Amino acid sequence: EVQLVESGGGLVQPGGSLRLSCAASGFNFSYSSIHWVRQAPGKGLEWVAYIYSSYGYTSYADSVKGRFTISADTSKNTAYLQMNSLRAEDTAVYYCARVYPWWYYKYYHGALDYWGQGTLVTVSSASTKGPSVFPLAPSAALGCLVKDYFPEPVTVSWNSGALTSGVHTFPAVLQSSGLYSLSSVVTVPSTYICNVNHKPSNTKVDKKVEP
Amino acid sequence: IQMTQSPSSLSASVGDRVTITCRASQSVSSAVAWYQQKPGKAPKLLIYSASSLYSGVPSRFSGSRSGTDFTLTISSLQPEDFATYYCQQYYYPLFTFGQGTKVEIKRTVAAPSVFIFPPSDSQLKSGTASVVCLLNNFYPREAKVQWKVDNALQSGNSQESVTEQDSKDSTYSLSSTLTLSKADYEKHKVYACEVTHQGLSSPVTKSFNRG
Amino acid sequence: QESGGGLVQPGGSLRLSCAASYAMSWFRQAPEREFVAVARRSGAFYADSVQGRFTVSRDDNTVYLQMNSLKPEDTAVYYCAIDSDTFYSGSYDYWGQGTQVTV
Amino acid sequence: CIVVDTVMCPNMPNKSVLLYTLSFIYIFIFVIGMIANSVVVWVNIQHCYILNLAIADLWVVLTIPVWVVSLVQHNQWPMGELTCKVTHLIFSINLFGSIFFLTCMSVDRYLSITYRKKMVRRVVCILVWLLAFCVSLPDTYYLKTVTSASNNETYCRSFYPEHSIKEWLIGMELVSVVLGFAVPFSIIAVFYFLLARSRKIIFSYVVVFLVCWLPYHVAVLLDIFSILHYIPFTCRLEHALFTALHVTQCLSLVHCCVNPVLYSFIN
Amino acid sequence: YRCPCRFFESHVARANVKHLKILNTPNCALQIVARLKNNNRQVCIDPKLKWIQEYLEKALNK
Ligand SMILES: Cc1cc2cccnc2c(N2CCC[N@@H+](Cc3csc(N4CCC(O)CC4)n3)CC2)c1OCCCC(=O)O
Ligand SMILES: CC(C)CCC[C@@H](C)[C@H]1CC[C@H]2[C@@H]3CC=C4C[C@@H](O)CC[C@]4(C)[C@H]3CC[C@]12C
């Protein structure tokens, strides 16, 4: 029944701003504080800030003080994190988690009971672009190199989904130019094509690999 | 506070007791919580306070305190217990998490299969050269791939991307890509990729020459 | 320096050891150097061939391989190696002399 | 099953008005006490009961600035806990001592009329000083500044062992009431009544003491009764106790200013 | 710093408590107050009790 659904995550230019929402529904929003937790793309969890829904007590992390500002609206049952002067390092998946601050003699309850499926917030000064498939002919293993594409993701299938053994699709990586890239390889004992589907650019470029 | 969490990662087999340890930089009065994040999903709560078990989790997990030295323990590791475990304190106003500890399946050592691919014909006309070295089906993850041009080490232009443990084999695969300007790839003759792994008596070198 | 070995009937057992002169690895050499075991600071990983036959341990400095459950395929000189990499990359700068072992 | 109720205590905006109001009366008390007790001490130095009473009252008044500074910030302590423990020590030592020196004067004045005597009197005075010091020590020992994890606001309260908290609160409360009001007032009242056998100044001494220190102890007793949940809880009751505690604290500190005029100047 | 509760009751029984009240205050966050049927007295509960937090967090989430 409980739910903390987020919204407002998308591409953003450096130095811009973005406002996020967390529509709590199913518990006493008056009694519970709300926290924001951000996990970079492939790194450990990091803590952003919390807010007391009713008494309006708020604290911010050392890396967001002076740029972020968390507020809440009990009548609306939502909590807003408004981010200003967003940087490149702010790319992450943001979760909002409920807490019931019970009173213990020395401390307060602070275990994040419930989390909501985060929302990606990309902060990049790039532009939409299509992939550039390049073949890796056997010198048996062969693969296609999908280079200089944006935005994520890219889906790669071999021989129109005909190969389902030995096919590797490595995670995408971000280079200096700011565009993403990934390589997909398949091993076969001594016609192979690598279908691609970059929907964010409505692109479908196929290729054939042979020496 | 800096809640140092060690070890970096563990290799454990099913039915084997596991123990992840946390250590606070300053005294926290039994205010520590443990989370479990399976890949691509919101974290989960296991044990709050310092040893109290959150409702719904299995009895296997355990917690303990000794001054400022907390620990977690899976009495009988199960197939679905392979994830990343985080350590979180909530004594001071600023909460902090742990670096994370990954639980990896155990498997007999295997040696990598090393291949080197020359740049494709079309990619050459673009203006850049990309050469990819593939280490296929090797365990454990710890490995190293080096690039040699004319018997000279290259650094700063190599970008690696290792997949996750394969379901069938639990063998990681690595892909190292070297990108050069066509004004550079055309001024050298011999290129080579060197793989060093525990299950290898001597480094494996795969080389090729232009033409 | 590796100490141990000898002649043993199939189904027997032996203890192999080598002392200082990190992680330590045990390598075969069938009269093709092969990787048979390795032990780190604190688990241990065994080659598929000897999964259950042998067992490694690291006294703290000597490393003991309980080369147990002999079969008529293990005839080879066994070498101690030291991982020069603190992260266990797989670099073995120092190579031991080994001890002749046969069944 | 157990029915679970829910209660909220919204913030009350009357706090700022009342605290800022009392922060001015405290300054009035501070200035008057200085200009009165300073003269008494100068006169005596140039009967050491009045000297002892003047010294104790002057040291209590000196701590008024610290209290008002912490008050304007809504009972917030910015200074280090060393100042907190020290300030709570000079205040509690000299507040007890001044009350005791009234009882000793009550008996001593009666003693001379009914009857190395100065040596005995000095021994009693030093004994009173040490007794006050010993009584104050426990509370100051358990005092340390704190910072809550929600308000992010620093307070200076007293931490007691968790396994035994009721014991210390009730024990320290009972010590203050039964050793600061019940016993000193009884001795003072009985001896002055016997001496009654001008006759208006005697009644003046006793009534001033009672008025200054009676409502304050009634307020503290009501607070402690609410802690033990004898009186049911409700938000309006909390505000009344807040207001009553601060108002009566002001009406008590007027003691440090009425002492010298009443005991040394009217004569 | 003054809030409704100063100390808990770490030794209480489920069959004894007949009424629980949750207090939310600007000073001491959430707190629990219980009415014991045997003594008919108001006491302050300690959240360390397992059944206490289970029951309370079930009530609030409803
Ligand atoms: C301005 C002020 C006036 C007070 C008047 C009377 C009592 N206290 C006052 C006080 N505080 C109250 C706290 C407990 N009190 C403990 C204490 C030691 S001696 C004592 N007497 C008890 C009665 C007995 O007859 C003689 C001895 N009581 C320390 C001082 C004051 O300061 C404001 C507190 C701000 C903050 O809380 O930050
Ligand atoms: C500075 C703090 C920490 C120490 C406590 C100081 C105050 C509370 C007390 C400690 C004991 C007291 C002294 C004890 C004895 C005498 C002798 C008497 O004939 C005049 C007052 C005089 C001189 C007192 C002055 C006040 C005094 C100094």
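In order, the residues displayed for chain E correspond to 28-89 in Swiss-Prot numbering, which applies throughout.
Recorded method for this deposit: electron microscopy, 3.3 Å.
Placement of Cβ uses the backbone N, Cα and C atoms for every residue, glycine included.
In the three-state DSSP assignment, the secondary structure recorded for E:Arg41 (heparin binding site) is coil. Here E:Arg41 (heparin binding site) comes close to E:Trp78: these same-chain residues lie at least six apart in sequence, with C-beta atoms under 8 angstroms from its C-beta. Residues annotated as heparin binding site in Swiss-Prot: E:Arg41, E:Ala42, E:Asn43, E:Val44, E:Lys45, E:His46, E:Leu47, E:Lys48, E:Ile49, E:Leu50, E:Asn51, E:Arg62, E:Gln69, E:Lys85.
There are 15 other Cβ atoms within 10 Å of the Cβ belonging to E:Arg33 (mutagenesis position). Annotation note: E:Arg33 (mutagenesis position) sits in a coil segment as assigned by DSSP. Here Swiss-Prot notes a mutagenesis experiment, E:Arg33 to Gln, with the remark: Slightly impaired chemotactic activity and enhanced inhibition by heparin. Greatly impaired chemotactic activity; when associated with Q-29.
E:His46 to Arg appears in Swiss-Prot as a published mutagenesis result, with the remark: No effect on CXCR4 activation. Impaired dimer formation, leading to increased chemotactic activity. Eliminates the pH dependence of dimerization. Look at E:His46 (mutagenesis position): DSSP puts it in a strand.
Shown in sequence order, E:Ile59, E:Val60, E:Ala61, E:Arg62 are the residues of the chain, 6+ apart in sequence, with a C-beta less than 8 angstroms from the C-beta of E:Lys48 (mutagenesis position). One entry in Swiss-Prot concerns the mutagenesis experiment E:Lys48 to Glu. Its note says: Impaired CXCR4 activation. Loss of integrin activation; when associated with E-45 or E-64.
Quoted from Swiss-Prot, the note on the mutagenesis of E:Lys48 to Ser is: 55-fold reduction in binding affinity for Link domain of TNFAIP6; when associated with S-45 and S-46.
The mutagenesis experiment E:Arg68 to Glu is recorded by Swiss-Prot, whose note states: Greatly impaired CXCR4 activation. On its own chain, E:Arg68 (mutagenesis position) has E:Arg62 as residues at least 6 apart in sequence with a Cβ closer than 8 Å to its own Cβ.
It is 21 Å from the Cα atom of E:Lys45 (heparin binding site) to that of E:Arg33 (mutagenesis position). In sequence order, the recorded positions near chain A, meaning those of E:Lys45, E:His46, E:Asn51 whose CB lies under 8 Å from a CB of that chain, are E:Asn51. Our reading of the heparin binding annotation (E:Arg41, E:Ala42, E:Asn43, E:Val44, E:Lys45, E:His46, E:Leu47, E:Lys48, E:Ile49, E:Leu50, E:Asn51, E:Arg62, E:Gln69, E:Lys85) yields a largest Cα to Cα distance of 25 angstrom. Look at E:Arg68 (mutagenesis position): DSSP puts it in a strand. Of the recorded residues, E:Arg33 (mutagenesis position) and E:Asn43 (heparin binding site) place their C-alpha atoms 21 Å from one another. Proximity to chain D (Cβ-Cβ under 8 A) holds for E:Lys45, E:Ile49 out of the binding-site residues E:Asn43, E:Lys45, E:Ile49. Looking at E:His46 (mutagenesis position) and E:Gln69 (heparin binding site), their Cα atoms lie 9 Å from each other. The binding-site residues examined here are E:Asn43, E:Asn51, E:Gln69; by Cβ neighbour count within 10 Å, the least packed of them is E:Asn43. DSSP assigns E:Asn51 (heparin binding site) to a strand in the three-state reduction. The C-beta environment of E:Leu47 (heparin binding site), restricted to residues of the same chain at least 6 apart in sequence and closer than 8 Å, consists of E:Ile59, E:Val60, E:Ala61, E:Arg62, E:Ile72, E:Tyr82, E:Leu83.
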